[PDB]
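Undergrad: Can you keep this structure in mind? I'll have questions shortly.
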Amino acid sequence: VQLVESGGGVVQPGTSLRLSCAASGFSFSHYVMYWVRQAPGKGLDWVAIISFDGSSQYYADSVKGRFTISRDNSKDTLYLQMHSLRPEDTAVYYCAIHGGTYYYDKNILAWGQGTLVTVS
Amino acid sequence: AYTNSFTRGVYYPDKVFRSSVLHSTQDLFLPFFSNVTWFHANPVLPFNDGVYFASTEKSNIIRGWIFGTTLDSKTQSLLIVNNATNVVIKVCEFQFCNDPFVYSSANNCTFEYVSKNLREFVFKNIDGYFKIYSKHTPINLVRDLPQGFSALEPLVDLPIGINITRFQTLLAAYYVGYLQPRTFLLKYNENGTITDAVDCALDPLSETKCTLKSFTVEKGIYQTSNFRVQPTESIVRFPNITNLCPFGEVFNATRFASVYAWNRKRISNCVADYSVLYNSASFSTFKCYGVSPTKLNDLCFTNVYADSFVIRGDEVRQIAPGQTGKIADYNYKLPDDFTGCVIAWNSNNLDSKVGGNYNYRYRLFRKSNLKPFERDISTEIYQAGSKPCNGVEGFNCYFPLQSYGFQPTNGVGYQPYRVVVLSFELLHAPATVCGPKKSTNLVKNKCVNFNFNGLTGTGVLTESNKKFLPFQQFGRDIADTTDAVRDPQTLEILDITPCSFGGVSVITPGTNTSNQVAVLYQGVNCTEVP
Amino acid sequence: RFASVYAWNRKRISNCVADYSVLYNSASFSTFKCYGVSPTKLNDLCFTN
Amino acid sequence: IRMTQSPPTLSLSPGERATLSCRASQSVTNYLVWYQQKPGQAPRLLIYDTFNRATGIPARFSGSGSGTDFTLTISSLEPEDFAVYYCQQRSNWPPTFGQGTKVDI
Amino acid sequence: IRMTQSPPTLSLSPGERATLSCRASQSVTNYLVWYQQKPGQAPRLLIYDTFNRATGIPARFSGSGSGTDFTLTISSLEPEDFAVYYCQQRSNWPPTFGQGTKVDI
Ligand SMILES: *[C@@H]1O[C@H](CO)[C@@H](O[C@@H]2O[C@H](CO)[C@@H](O)[C@H](O)[C@H]2NC(C)=O)[C@H](O)[C@H]1NC(C)=O
Ligand SMILES: *[C@@H]1O[C@H](CO)[C@@H](O[C@@H]2O[C@H](CO)[C@@H](O)[C@H](O)[C@H]2NC(C)=O)[C@H](O)[C@H]1NC(C)=O
Ligand SMILES: *[C@@H]1O[C@H](CO)[C@@H](O)[C@H](O)[C@H]1NC(C)=O
Ligand SMILES: *[C@@H]1O[C@H](CO)[C@@H](O)[C@H](O)[C@H]1NC(C)=O
Ligand SMILES: *[C@@H]1O[C@H](CO)[C@@H](O)[C@H](O)[C@H]1NC(C)=O
Ligand SMILES: *[C@@H]1O[C@H](CO)[C@@H](O)[C@H](O)[C@H]1NC(C)=O
Ligand SMILES: *[C@@H]1O[C@H](CO)[C@@H](O)[C@H](O)[C@H]1NC(C)=O
Ligand SMILES: *[C@@H]1O[C@H](CO)[C@@H](O)[C@H](O)[C@H]1NC(C)=O
Ligand SMILES: *[C@@H]1O[C@H](CO)[C@@H](O)[C@H](O)[C@H]1NC(C)=O
């Protein structure tokens, strides 16, 4: 399995940024993915979830309404679409896999390697 | 080293006298010209069926044997000893030195007794009696096995009961033969002693002497035995497999059903695999009740039924024969004599939706329990008590089928589980679903043991040229013996010739001329003799 | 001493002259029950084991 | 449903054994996974589902515990395996990571 | 010679089948009789002598068993047949009735 994330940099408090997560190896459909942030000097905490097609997206606190996660298995990637941001969620971001949809899905887990976003 | 006996290890099979009577016997003997171990001077040997045992010296280095199964405590053994005084038979539980030449324990004794040269012994153990024959001949050598004939006379008889599997020796040159069931021809003197013998399974001359019951055969030709080719293995042809029997409409469906109206599907002519379903290692509950999960891959059935639905997590235990609760009292009752397997797995990633997925209802109220393996879709009102409501609401009336709420943000035990229940039955259907089987291809031109979908037989199979009318299963021969078959799979006719068999005759110029012999295998093709 | 019943002892008989009337007439026995034979014929029938 | 790791920083030498405890607010069964995050790396996962560790993790890492109390044990790691550790659940949505426990000397 | 009925109260719905066991202190053969006593009625007899029921008792009532262990079976009674049951012997003097087994839902 492999996961490659992109869309980091420096922004202003009130812009947008394409947070994209590309997957290969394992089949990207039949599999539940999500994101997780970490502010540098803290622990770990999650962002948003998507359920193998867009029918059900759950959100976390204080990110509901600025964050529209979407997947599309006809081009096998994942998006957060950070939009109209704050100057306090400068962090690192990881796309990870929750796992499993059917009985034959052999649940394995994997993580990315981080995408850094900073504000002004 | 190993050495060759010549004619050694003959004992009087019993009491009784006899004068000049070529007495034929069947017993345990040491075959003539055998392969006898050689020992110098010792280790633990086997017993397995009697023992011949010779020894040579002028001093006395061989000082008895020790017998038994373990040669220690925890089981009983015999001990036969001789110091410079005299013999000491003994039967206790011992503790034997692994290299003994004294012991170290004498517990629970159940039998006691106290009181160059060639010294032969035959030891045997039948029906709790331990028999010992012996003979003491004087050699004119010191320590090599000589040649000659000398019959061994019975010495002892011990009603012990002891089991024996091993034995040893005791020291202060010896051989060890073993005994097999043979047939001999003993020549008795006029005083009643055995002076000569014939082993009747050595060569053709000896088999002739045994057939005639004599020691001198006159010229002629004698039928002595039979040959019969031997068959190996045993094919088991069978008509084209059949199917693969998919259950993708059981497990791999697009949606299961609700538990108040559980779906069902029977199985017909199939080849149903069961090991490949079990080893996927993702199943919450795989519980087989009347059968073990390892025997399916081999037992035919007569009908298989699959039920399938969705229930919550804290009621998967309710799908078991003899539970209680809203899923087993009146939604899905299992009978007590069940024999199938309950399979269930968590499905929180298909049948779950944020905001809820309310397709999956269940009865929560019923007049009473619903026997096994029926259902009810009688969606009506529910009535509470002594009031007549009968289809109103509000004042304790109801609709007794409540939906489930399945969101992923709900703890386990309150999550959707997909349940598949398998049930079997076996009464008298002669050809129904069986698991992945395997026999072996067919062979030709070899005496074989065959089974053609029921026809069991033996013989050589050969390509035929008899036009079996499209509807004739096999070939019938006058006097009614099967002589042709049709292969179910490829549908070709094959003749079934019989496996060779025939008499064996021995041609001899007479023992007063020569001991050479020729052998006739009667009407046997000379390429299949051995 | 006798043995316990889980491991009962046993003993066979070989060439002998076995008396049986003198065992019976001691008149101290709780149970003397002969099943396949009468207690008066032993003193005369040979056996094999 | 919130995780917690109650033992704080420890000072176990390169040797000896370490035992780390993770609770849960309600009943979670065979659904935890352990992560070992160095200073400034990606959090590498350790243990599938309370009992079997993944590939590339040695035998001295062991994971056990049940009910609502779970435990990771280092038998005799080595002279480097000092980082922060996290316990995560995959029971429902979403996977909470808890607090974390450092180790020092 | 004392009877006993060891299964206690049961909660079998109007459907399903029920199986009730009666022992004996010694050997009794084909000598038992079954009684079904409602709340506050006369105990109505069921089965002659371990095998044949009397008149006015349907076929779903069956009685079997032998040796010292006897059994009454309800195949699929109805929505009322819930009472106490008794097993009695007529071997010698006098007829002991045992303990009794209720059924509920
Ligand atoms: C039974 O099945 C076998 C295959 O399992 C059939 O063999 C085929 O025979 C045809 C001849 O018409 C060949 O062209 C195919 O290549 C064969 N298949 C294989 C896999 O070898 C056989 O014909 C079947 N029996 C009958 C009576 O049709
Ligand atoms: C359900 O569907 C899956 C996928 O369609 C089946 O799994 C496949 O089984 C075949 C035959 O054994 C294999 O060649 C494939 O590699 C399997 N794929 C996967 C992803 O496992 C599964 O057997 C089906 N189960 C049932 C009961 O129909
Ligand atoms: C006895 O059998 C052994 C087994 O290998 C063999 O080596 C030896 O030659 C045999 N001796 C005789 C005399 O046939
Ligand atoms: C010979 O050995 C037996 C074995 O117990 C022993 O009883 C006997 O006393 C020995 N002979 C002498 C003279 O001690
Ligand atoms: C055999 O000996 C052992 C140990 O001395 C003893 O426990 C056992 O009881 C003995 N056997 C009998 C039948 O008494
Ligand atoms: C001898 O060993 C066998 C082992 O197969 C056992 O079955 C048998 O009972 C033993 N002999 C006696 C007399 O118990
Ligand atoms: C024994 O046999 C020999 C020769 O067969 C005979 O001469 C003798 O009389 C027999 N009887 C004896 C030696 O007592
Ligand atoms: C048989 O043997 C005797 C003596 O050994 C001999 O005189 C005779 O010629 C033999 N008979 C034949 C047919 O060889
Ligand atoms: C024995 O079999 C071979 C092989 O088929 C054959 O050539 C030969 O003719 C057969 N023997 C006779 C007597 O026909």
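Chain C is numbered as in Swiss-Prot; shown residues: 346-394, in order.
For all residues, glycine too, the Cβ spot is worked out from N, Cα and C.
Below, the features straight out of Swiss-Prot:
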- C:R346 to K: In strain: Mu/B.1.621 (VARIANT)
- C:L368 to I: In strain: Omicron/XBB.1.5, Omicron/EG.5.1 (VARIANT)
- C:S371 to F: In strain: Omicron/BA.2, Omicron/BA.2.12.1, Omicron/BA.2.75, Omicron/BA.4, Omicron/BA.5, Omicron/BQ.1.1, Omicron/XBB.1.5, Omicron/EG.5.1 (VARIANT)
- C:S373 to P: In strain: Omicron/BA.1, Omicron/BA.2, Omicron/BA.2.12.1, Omicron/BA.2.75, Omicron/BA.4, Omicron/BA.5, Omicron/BQ.1.1, Omicron/XBB.1.5, Omicron/EG.5.1 (VARIANT)
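Set these features in their place in the structure for me.
TA: Every protein chain shown contributes to the tally, and the Cβ of C:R346 (variant position) ends up with 3 other Cβ atoms within 10 Å.
Around C:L368 (variant position), a 10 Å sphere centred on its CB holds 12 further CB atoms from the protein chains shown.
DSSP classifies C:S371 (variant position) as coil under the three-state reduction. Long-range neighbours of C:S371 (variant position) (same chain, six or more residues apart, CB within less than 8 Å of its CB): none.
Long-range neighbours of C:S373 (variant position) (same chain, six or more residues apart, CB within less than 8 Å of its CB): none.
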Undergrad: Cα distance, C:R346 (variant position) to C:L368 (variant position), nearest Å?
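TA: C:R346 (variant position) has its Cα 19 Å from the Cα of C:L368 (variant position).
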Undergrad: When each of the variant positions C:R346, C:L368, C:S371, C:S373 is checked against chain D, which show a C-beta distance below 8 angstroms?
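TA: Answer, by Cβ distance to chain D: none.
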